[PDB]
Amino acid sequence: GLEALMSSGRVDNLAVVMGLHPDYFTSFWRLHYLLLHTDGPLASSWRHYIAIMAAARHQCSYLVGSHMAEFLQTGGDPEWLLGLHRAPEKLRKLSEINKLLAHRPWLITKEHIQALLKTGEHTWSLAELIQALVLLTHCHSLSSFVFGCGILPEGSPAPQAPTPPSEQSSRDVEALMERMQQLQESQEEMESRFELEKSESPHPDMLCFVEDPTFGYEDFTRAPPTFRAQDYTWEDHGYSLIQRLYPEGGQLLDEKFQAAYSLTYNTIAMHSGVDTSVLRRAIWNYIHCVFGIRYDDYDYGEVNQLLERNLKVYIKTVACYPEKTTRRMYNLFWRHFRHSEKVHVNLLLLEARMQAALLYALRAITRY
């Protein structure tokens, strides 16, 4: 880890936990510093208010409190913190695309984009809309990281991951490895194995920053639509679109997705020789399968073969309903795995989630 920084009291509480993995922290901090501290298309107070709205969707009083204080510090109009009905017309148009990015990103059509542009009064640029979509998705994915790892506010970095015993000098798992073995050596029931996996399945003060609370991943009126990843990948399509509209953060989103996907110590909770590229691909692909994205020649039977019953319910909670994550749930999966590796899954998860959300919104922009 980056232990001298972590144990120092001079840094953010969420940043400390992330310090366990320095290769991801490098890349995460670049985007954090670009979005919230560098000259960009939107004023510095508007960026902190977009982040409140985004984090309010999951009732995250950690991130709403940070950006509330930073909004005020950076010279934001304090009326705006009384509620969303007090912010400019430009910023309320954004809370229809925000609830979708958070909860049901597949529903983002071209009409949502059109609404945000071309009107007479204070309409959004592409330069600015792109930056706001990266802020909204960044704060949704930090919001799932905060509840997943248990990050407590400032006034014990977490109640789930104990850092002070974790810092220092000191079975069935083998089964999982064996299974990983058999996969490495190796057509119409491929699409219908994805279909089964896919359908398988308070706090008064921050309701005022959202349009429609209780909008949720779940229908409550009765499975996303199936989407071929090759139609609109990150590598080919979506990276080019962010590159042309917002040059600085296109490169830093690519390096950070690739940093969290690539990240391995080649270990499996006290075993050193494995290549676990197979396990991490499953975690990444399952979370894309929750957000409706099928990969064209990936065997989705591999998922519940490698991922426990309790890792699945944990991953799906943290990705979709991040509040109502409990410590019982965090402990109840991968019981013999090290605390740093649970954080690792939170990394893969947030980044997979973000990519899915971003890809649907960029799909809506190119179709316009």
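In order, the residues displayed for chain A correspond to 66-220, 225-239, 256-271, 280-294, 308-328, 333-478 in Swiss-Prot numbering, which applies throughout.
Technique stated in the header: X-ray crystallography, 3.5 Å.
In case you wondered, yes, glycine gets a Cβ from its N, Cα and C as well.
Taken from Swiss-Prot, the feature active site, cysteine sulfenic acid (-SOH) intermediate covers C125, and the record attributes it to a curator's inference. For the mutagenesis of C204 to S, Swiss-Prot gives this note: No effect on alkylhydroperoxide reductase activity. No effect on the ability to inhibit the TORC1 signaling pathway. The structure shown keeps the original residue. Swiss-Prot lists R264 to P among its mutagenesis entries, and the accompanying note reads: No effect on the ability to inhibit the TORC1 signaling pathway. Among the mutagenesis results in Swiss-Prot, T374 to A has the note: Loss of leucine-binding. Constitutively interacts with the GATOR2 complex. The residue drawn here is the original one. Annotated L-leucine binding site per Swiss-Prot: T374, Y375, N376, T377, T386, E451, in sequence order, evidence recorded as experimental evidence. According to Swiss-Prot, the experimentally introduced change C399 to S is described as follows: No effect on alkylhydroperoxide reductase activity. Altered ability to decrease intracellular reactive oxygen species. No effect on the ability to inhibit the TORC1 signaling pathway. Recorded in Swiss-Prot as a mutagenesis result, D406 to A carries the remark: No effect on alkylhydroperoxide reductase activity. Loss of interaction with the GATOR2 complex. Unable to inhibit the TORC1 signaling pathway. Recorded in Swiss-Prot as a mutagenesis result, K422 to A carries the remark: No effect on the ability to inhibit the TORC1 signaling pathway; when associated with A-419 and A-426. Among the mutagenesis experiments that Swiss-Prot reports, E451 to A is described with the note: Decreased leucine-binding.
Sequence features, as recorded in Swiss-Prot, placed on the structure.
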| residue | record | DSSP class |
| --- | --- | --- |
| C125 | active site, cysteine sulfenic acid (-SOH) intermediate | coil |
| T374 | mutagenesis position | coil |
| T386 | L-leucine binding site | coil |
| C399 | mutagenesis position | helix |
| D406 | mutagenesis position | coil |
| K422 | mutagenesis position | helix |
| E451 | mutagenesis position | helix |
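Apart from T374, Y375, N376, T377, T386, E451, the L-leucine site neighbourhood in this chain, defined by C-beta within 8 angstroms of the site C-beta centre, holds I378, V384, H454.
A Cα-Cα distance of 22 Å separates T374 (mutagenesis position) from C399 (mutagenesis position). For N376 (L-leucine binding site) paired with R264 (mutagenesis position), the C-alpha to C-alpha distance reads 16 Å. Note: the Cα of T377 (L-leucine binding site) and the Cα of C399 (mutagenesis position) are spaced 26 Å from each other. Across the residues annotated as binding L-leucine (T374, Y375, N376, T377, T386, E451), the two Cα atoms farthest apart lie 12 Å from each other. Of the deposited chain, 4 residues are missing between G220 and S225, and the straight-line Cα distance between those two residues is 11 Å. Within 10 Å of the C-beta of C204 (mutagenesis position) there are 28 other C-beta atoms, taking all protein chains into account.
Each end of the 13-residue unmodelled stretch has a Cα atom, at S294 and at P308, and these lie 24 Å apart. Checking each of the recorded positions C125, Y375, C399, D406, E451 against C204 (mutagenesis position) by C-alpha distance, the shortest gap belongs to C125. Separation of the C-alpha atoms of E451 (mutagenesis position) and the residue listed as 'active site, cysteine sulfenic acid (-SOH) intermediate': 23 Å, rounded to the nearest whole number. All protein chains considered, the CB of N376 (L-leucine binding site) has 11 other CB atoms within 10 Å. A Cα-Cα distance of 12 Å separates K422 (mutagenesis position) from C399 (mutagenesis position).
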